[PDB]
Amino acid sequence: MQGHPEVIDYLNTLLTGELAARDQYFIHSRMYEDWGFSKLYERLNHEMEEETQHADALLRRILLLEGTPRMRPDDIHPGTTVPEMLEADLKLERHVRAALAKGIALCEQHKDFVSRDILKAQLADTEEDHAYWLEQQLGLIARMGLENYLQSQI
Amino acid sequence: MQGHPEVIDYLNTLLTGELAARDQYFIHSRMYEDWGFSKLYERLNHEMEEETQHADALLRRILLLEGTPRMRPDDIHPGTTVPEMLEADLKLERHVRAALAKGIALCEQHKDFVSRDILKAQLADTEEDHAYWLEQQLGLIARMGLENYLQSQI
Amino acid sequence: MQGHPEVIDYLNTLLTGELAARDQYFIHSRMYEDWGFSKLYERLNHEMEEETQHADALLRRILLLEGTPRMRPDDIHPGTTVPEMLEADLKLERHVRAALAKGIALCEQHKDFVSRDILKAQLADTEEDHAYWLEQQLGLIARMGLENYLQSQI
Amino acid sequence: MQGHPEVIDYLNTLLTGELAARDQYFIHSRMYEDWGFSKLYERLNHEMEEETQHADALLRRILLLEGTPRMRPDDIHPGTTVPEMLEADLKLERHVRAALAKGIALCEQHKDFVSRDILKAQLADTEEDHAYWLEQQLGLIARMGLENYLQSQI
Amino acid sequence: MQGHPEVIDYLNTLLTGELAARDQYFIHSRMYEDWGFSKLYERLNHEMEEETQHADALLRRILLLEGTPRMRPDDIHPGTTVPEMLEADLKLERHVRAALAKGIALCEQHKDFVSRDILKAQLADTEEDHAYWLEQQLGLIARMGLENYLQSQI
Amino acid sequence: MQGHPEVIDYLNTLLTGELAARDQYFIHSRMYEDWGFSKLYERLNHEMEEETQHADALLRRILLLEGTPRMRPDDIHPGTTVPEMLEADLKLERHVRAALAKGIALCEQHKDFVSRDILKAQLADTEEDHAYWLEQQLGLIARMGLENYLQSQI
Amino acid sequence: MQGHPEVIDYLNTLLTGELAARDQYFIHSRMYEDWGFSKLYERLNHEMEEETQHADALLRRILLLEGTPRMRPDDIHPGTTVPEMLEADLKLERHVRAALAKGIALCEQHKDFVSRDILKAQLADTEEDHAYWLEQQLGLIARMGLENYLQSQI
Ligand SMILES: [Fe+3]
Ligand SMILES: [Fe+3]
Ligand SMILES: [Fe+3]
Ligand SMILES: [Fe+3]
Ligand SMILES: [Fe+3]
Ligand SMILES: [Fe+3]
Ligand SMILES: [Fe+3]
Ligand SMILES: [Fe+3]
Ligand SMILES: [Fe+3]
Ligand SMILES: [Fe+3]
Ligand SMILES: [Fe+3]
Ligand SMILES: [Fe+3]
Ligand SMILES: [Fe+3]
Ligand SMILES: [Fe+3]
Ligand SMILES: [Fe+3]
Ligand SMILES: [Fe+3]
Ligand SMILES: [Fe+3]
Ligand SMILES: [Fe+3]
Ligand SMILES: [Fe+3]
Ligand SMILES: [Fe+3]
Ligand SMILES: [Fe+3]
Ligand code: NA
């Protein structure tokens, strides 16, 4: 079944964004482990796997719709300290959140309700899991101080 | 069996207080989780269930005594920071403690010994579990500082 | 992430409605047990737990969206006989149904698709589980008579 | 192996009748559940599966005999109340009974003994299981009254 | 340890009452079974065992207090129909309830707090289990009719 | 709860389409087995069960909405060779796909969000499971030839 | 421990190559599944995971050596048919093979023997697993024909 070209193009834009999110969590998780923060390594390694699944869902939907997937990831922007890396990931998730919400609206307009639902599942993950967790870590640093926070992530 | 109207009215006063305690722990536990303090979420979620059971015991006793339960909870008063929320819950438990002790005396006077015993079980829970735990948390903050305390509740 | 103030306000309206539904099933289930209808106690006790979960989902979503939850339950309106209690619960569920459907429309308009989906799950529960069951009980009374119906709920 | 055209045509007549029986039990079982009679839902759901198997046996035998199956179900005639639905199903089974018995005679005449045996198995099901059960339910209503009968099917 | 003679005498009054309650449930449970109401047999057989335990607790406490137990049961008053037997048992439990409450007051006055607690446990059983169940059965008869009620106790 | 007459009518149109899809897979699966292609029998037998479930979901939703289900299946159009049967099923699924998408739009317009979600689940099944599989089989025939494809389905 | 800048730079060149290999197998495996060749999907999905591990080993070694990893994948070059995709992957693995062998020589020269061993493990995987398997598939096509080969990969 041929998808609507505007939907296919927009899924491709989301795909390159998810491939980038995967890779930014790849580098951040391994940096966290290089510094000895294994709890941060574990969480971001887990988020890398989740973005890989998000990318996979979009890639397969594009193929089903007879489109050609775009595999070049967007540029990533890693931080250099724990607070910068948390902020840089939160900035990325907020961008993903906005892009997914715009996609859902586009899918509704072109009556592609299955692509809409695929994006909705990713939007819930983005808001309620990925972005929320980052906001909580930054909140914790604010409440107990960075040194105590870092101690808790060994 | 028709209870004494003064006892039934007083059980109803306690009931609306317990429904409120349940709801104040409902909001505080979820606020604690919103900030990433899962140990505080777990304890207050547990206390919400215990106040629900306290309310249930009073509600069933009122019905057994052929009274009509009052289901409007008292006003609650949530705090806005961890120390204010702990203090606000301790203030509420101290009020419950006083109200239960007054009820036990009333039940003795009207020779309703089973209602007295129901209140005594709740008074022990209030003093030795709920209020005591809150006093201990405030004590801990005083001894190690708020930042270290908050670190311990992640 | 800050939610849209109109969505947050509307989630708060639904929240106080769910807290009330929870409490109306609290009193009805215990009245049913006071009269010896344990099958009605069991079903409405189960519905009380489900409304507690509905309230919990709304409360957590409001906090995630950086809003302040409103914890005062709406007024409840218990019946005094089995048919009045069934009708009073069906009236409440029909109100919840309308309020949720209005909320879904509002969430679509403000492009809050995750809040929309949370409400949709509750709307399905309301229509296909809660309200439908009540309609069936009233239907049964109509088909076999109230006395036979009550016999079946011991 | 090419079957006798008169046998193949008659198997096709039975097939469209069985597809209809399946569909009449489909709608009746779901109506029974819509009204809260789960024991009637369960029995008629089971009968729908049995008619599906009856249709399947005829369909496969027609193909084996190198015929082309007729897949249009006969018209169905659902009732609007429990007694009308029971009577409407009993009327249908009596028609099936007569049609199968006529088929067995035809199969004997054309010396198609395996098709005869397939019909005999369905005739036993029709008389001793499907029609008999319906006669018993109508008999029960006559002996204890419809209201008591309906109570028993919750 | 010698108990207070007024407490010992009053425990003896309760003892002969409990021995009678045991025997009234002995005859009623067996009458219920003679008529084919096995659910009523089971409940009252269970209540006979509970009154036997109530009597046993009083008997042992009297001996501990160096008193001599009075083993003559009070007169019993069995009914002749299911409603009369339920009413006759409810009348007896209400008498026991009053007698236990008077005993608790006497025990408090003579500072026999362990005998008081023994009576309190029996008072809770009497109000919340024995008398309450009887009130519920009479309530059920009132709501569905005696014939439907009796059907439910086969 | 009374559904909107336009939604109920449209659910009925989908229902008769699903009953037909069920029956077209009924005949195709059994034809595939008659020719010795057991892997094709297994897949289409499975699809027959899935369309039966799709029909069941629509039928129950129509009853819940106080409508009367239409049980006459649409005409079916079986093929006479493996390629014609695959094409005929793909044609049917494409029709179902379009009809479901039109229904979702109608349900949104009449604010029946639960019926919308029921249709969305079926649309995902139709696009991503049923139609996609058929497209893949036709694709395989194109890539390896019909004879090799048929060999693989024994 | 600070690595030699020439070794770190060369590990970074290999890293971007491995991230690309991962992504080329990502798209090819999903294309193979889109066409119904599940055995090819499974093998290339497995190779994607192996290149992810190869990239991970290089990334961690670069961090250990106090370098900054380069996360931009090299351009990929997917084929459009099964033979082109196999050839395109074999071309990539041959490039990786040459690059790893050049790296081992560089590591020996700068006396970084642990980085050398990490590359040697990847070189064995590349030659004896990845490239060899691709050569075998192309060989199979040559020996039995493409149509028979494709049949075998369903
Ligand atoms: Fe994502
Ligand atoms: Fe994300
Ligand atoms: Fe997760
Ligand atoms: Fe309490
Ligand atoms: Fe408390
Ligand atoms: Fe506890
Ligand atoms: Fe609800
Ligand atoms: Fe509800
Ligand atoms: Fe449920
Ligand atoms: Fe049949
Ligand atoms: Fe039949
Ligand atoms: Fe059977
Ligand atoms: Fe007793
Ligand atoms: Fe007793
Ligand atoms: Fe007991
Ligand atoms: Fe379907
Ligand atoms: Fe389908
Ligand atoms: Fe499936
Ligand atoms: Fe590699
Ligand atoms: Fe490789
Ligand atoms: Fe391997
Ligand atoms: Na009856």
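Cβ atoms here come from the backbone N, Cα and C positions, even for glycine.
Listed in Swiss-Prot for this protein:
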- F:1-145: domain 'Ferritin-like diiron' (DOMAIN)
- F:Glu18 to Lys: Does not complement ftnA gene disruption, only about 60% catalase activity in strain PAO1 (MUTAGEN)
- F:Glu18, F:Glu51, F:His54: Fe(3+) A binding site (BINDING)
- F:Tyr25 to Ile: Does not complement ftnA gene disruption, only about 60% catalase activity in strain PAO1 (MUTAGEN)
- F:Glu47, F:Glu50, F:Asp129: Fe(3+) D binding site (BINDING)
- F:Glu51, F:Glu93, F:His130: Fe(3+) B binding site (BINDING)
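Known features from Swiss-Prot, placed on the structure.
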residue	record	DSSP class
F:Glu18	mutagenesis position	helix
F:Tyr25	mutagenesis position	helix
F:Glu47	Fe(3+) D binding site	helix
F:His54	Fe(3+) A binding site	helix
F:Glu93	Fe(3+) B binding site	helix
F:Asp129	Fe(3+) D binding site	helix
So of F:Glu18, F:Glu50, F:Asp129, which of the recorded positions has the fewest other Cβ atoms within 10 Å around its own Cβ?
F:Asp129
Which recorded positions sit within 10 Å of F:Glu47 (Fe(3+) D binding site) - Cα, from F:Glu18, F:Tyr25, F:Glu93, F:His130:
F:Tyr25, F:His130
Can you figure out which of F:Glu18, F:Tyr25, F:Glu93 (the recorded positions) comes closest in space to F:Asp129 (Fe(3+) D binding site), comparing Cα atoms?
F:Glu93
Do you know offhand how many angstrom separate F:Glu51 (Fe(3+) A binding site) and F:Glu93 (Fe(3+) B binding site) by C-alpha?
11
Say you check the Cα of F:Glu18 (mutagenesis position) against those of the recorded positions F:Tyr25, F:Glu50, F:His54, F:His130; which is nearest?
F:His54
Applying a 10 Å Cβ distance cut-off over all chains shown, what neighbour count does F:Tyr25 (mutagenesis position) have?
26
Cβ-centroid neighbours of Fe(3+) A site F:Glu18, F:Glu51, F:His54, 8 Å, sequence order:
F:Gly17, F:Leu19, F:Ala21, F:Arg22, F:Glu50, F:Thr52, F:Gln53, F:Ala55, F:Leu58, F:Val96, F:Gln122
Go through the recorded positions F:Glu18, F:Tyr25, F:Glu50, F:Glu93, F:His130 and pull out the ones with a Cβ less than 6 angstroms from some atom of ligand 17.
F:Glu93, F:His130
Long-range Cβ environment of F:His54 (Fe(3+) A binding site), under 8 Å and at least 6 residues apart:
F:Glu18, F:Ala21, F:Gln122, F:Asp125
Quick check: with F:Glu47, F:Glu50, F:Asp129 left out, which same-chain residues have Cβ atoms within 8 Å of the centroid of the Fe(3+) D site Cβ atoms?
F:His46, F:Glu49, F:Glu51, F:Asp125, F:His130, F:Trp133
Counting by DSSP secondary structure, give me helix, strand and coil numbers for the domain 'Ferritin-like diiron' (F:1-145).
117 helix, 0 strand, 28 coil
F:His130 (Fe(3+) B binding site) CB neighbourhood, other CB atoms within 10 A:
24
Calculate the distance in Å between the alpha carbons (Cα) of F:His130 (Fe(3+) B binding site) and F:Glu50 (Fe(3+) D binding site), and round it to a whole number.
10
How many other Cβ atoms are found within 10 Å of the Cβ atom of F:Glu93 (Fe(3+) B binding site), counting all protein chains shown?
23
Other same-chain residues whose Cβ falls within 8 Å of the Cβ centroid of F:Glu51, F:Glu93, F:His130, the recorded Fe(3+) B site, in sequence order:
F:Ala21, F:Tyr25, F:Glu47, F:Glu50, F:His54, F:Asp89, F:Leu92, F:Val96, F:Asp125, F:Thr126, F:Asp129, F:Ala131
Would you mind reading off the Cα separation of F:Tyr25 (mutagenesis position) from F:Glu50 (Fe(3+) D binding site), to the nearest angstrom?
10
